[PDB]
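A.B. asks: First the structure, then my questions, so here it is.
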Amino acid sequence: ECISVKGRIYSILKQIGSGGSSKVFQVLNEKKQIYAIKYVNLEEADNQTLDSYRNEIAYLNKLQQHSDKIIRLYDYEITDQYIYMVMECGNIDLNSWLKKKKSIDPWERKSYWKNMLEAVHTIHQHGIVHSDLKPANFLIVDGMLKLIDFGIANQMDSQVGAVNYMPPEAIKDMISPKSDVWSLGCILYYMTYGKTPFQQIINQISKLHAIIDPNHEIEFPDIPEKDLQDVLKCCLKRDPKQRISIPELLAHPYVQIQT
Ligand SMILES: O=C1c2ccccc2-c2n[nH]c3cccc1c23
């Protein structure tokens, strides 16, 4: 105990996430149903930050209706000092799950992949490119991946990280939906081969040079699922024009042909 969002009282079971100042609490309503409550402190947010927070809240609220692979947002209270967001509660985030799991069941992987496509497809269909997709951005809810954020709000402890998932065209350019495809392709590559394509290059500068270098051959060890191979090869094509799109991925035999 205790939080109060728009009249209704919620008792704090424990803190799932910390920050930030951004704290996600596992909580229970008056009828002991389980929710998550994200608490944000606005007392040091400037006007762009605030607007970005407002913008993402608006979209998450709208895109509720369009897919159930987008995390449910049930209600929220929002003042000048804080934000409270009553949300669907989840088992574990994908990054923590992957880290702990020894190796994924081939059926489980393909199923998660469909979830990831459905959610990312939805945000694209409203002009939203995430542009920073990591396993951390996905939540396992009832054995099912859901996208937690759209990457709008978050422009506000290591030494971390996630340069592994960075597409080459973001580096050469120093928009667009193909950037998200690359990043999803790295999440799958990880679920397939246990590491990200360039994970073993532990030097940062070297890593990026490797990502943008066309002569650097990305490895794709032979595996039973030749479908999976092909999907991985298509998402990790350095020329975004050549890269496969989400609609093409949704018509791919990997997610259609059974199984
Ligand atoms: O970050 C998490 C999170 C992290 C670990 C475990 C559960 C959750 C979780 N469950 N519901 C929500 C809503 C928003 C964010 C998050 C959740």
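Since chain A takes its numbers from Swiss-Prot, the residues it shows come out as 516-671, 681-698, 711-795.
Quick reminder: no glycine exception, Cβ is built from N, Cα and C everywhere.
From Swiss-Prot, for reference:
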type	residues	note
BINDING	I531, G532, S533, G534, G535, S536, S537, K538, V539, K553	ATP binding site
ACT_SITE	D647	active site, proton acceptor
MUTAGEN	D664 to A	Loss of kinase activity
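Could you place the listed features in the three-dimensional structure?
C.D. replies: Every protein chain considered, the tally of other Cβ atoms within 10 Å of the Cβ of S533 (ATP binding site) stands at 10. Under the three-state DSSP scheme, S533 (ATP binding site) falls in the coil class.
Of all Cβ atoms in the shown protein chains, 17 besides its own fall within 10 Å of the Cβ of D647 (active site, proton acceptor).
DSSP assigns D664 (mutagenesis position) to coil in the three-state reduction, outside any helix or strand.
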A.B. asks: What's the CA to CA span in angstrom from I531 (ATP binding site) over to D647 (active site, proton acceptor)?
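C.D. replies: Pair distance, Cα basis, whole Å: 22 Å.
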A.B. asks: Name the secondary structure element type, per DSSP in three states, that contains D647 (active site, proton acceptor).
C.D. replies: coil
A.B. asks: Rounded to a whole angstrom, what is the C-alpha distance between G535 (ATP binding site) and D664 (mutagenesis position)?
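C.D. replies: On Cα coordinates alone, these residues lie 16 Å apart.
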A.B. asks: Given that 9 residues are missing from the model between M671 and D681, what is the Cα-Cα distance between those two, in Å?
C.D. replies: 14
A.B. asks: Do me a favour and check the Cα-Cα span between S533 (ATP binding site) and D647 (active site, proton acceptor); whole Å is fine.
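C.D. replies: So the alpha carbons of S533 (ATP binding site) and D647 (active site, proton acceptor) sit roughly 20 Å from each other.
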A.B. asks: What is the Cβ neighbour count of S537 (ATP binding site) at a 10 Å cut-off, with all protein chains included?
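C.D. replies: The answer is 15 other Cβ atoms.
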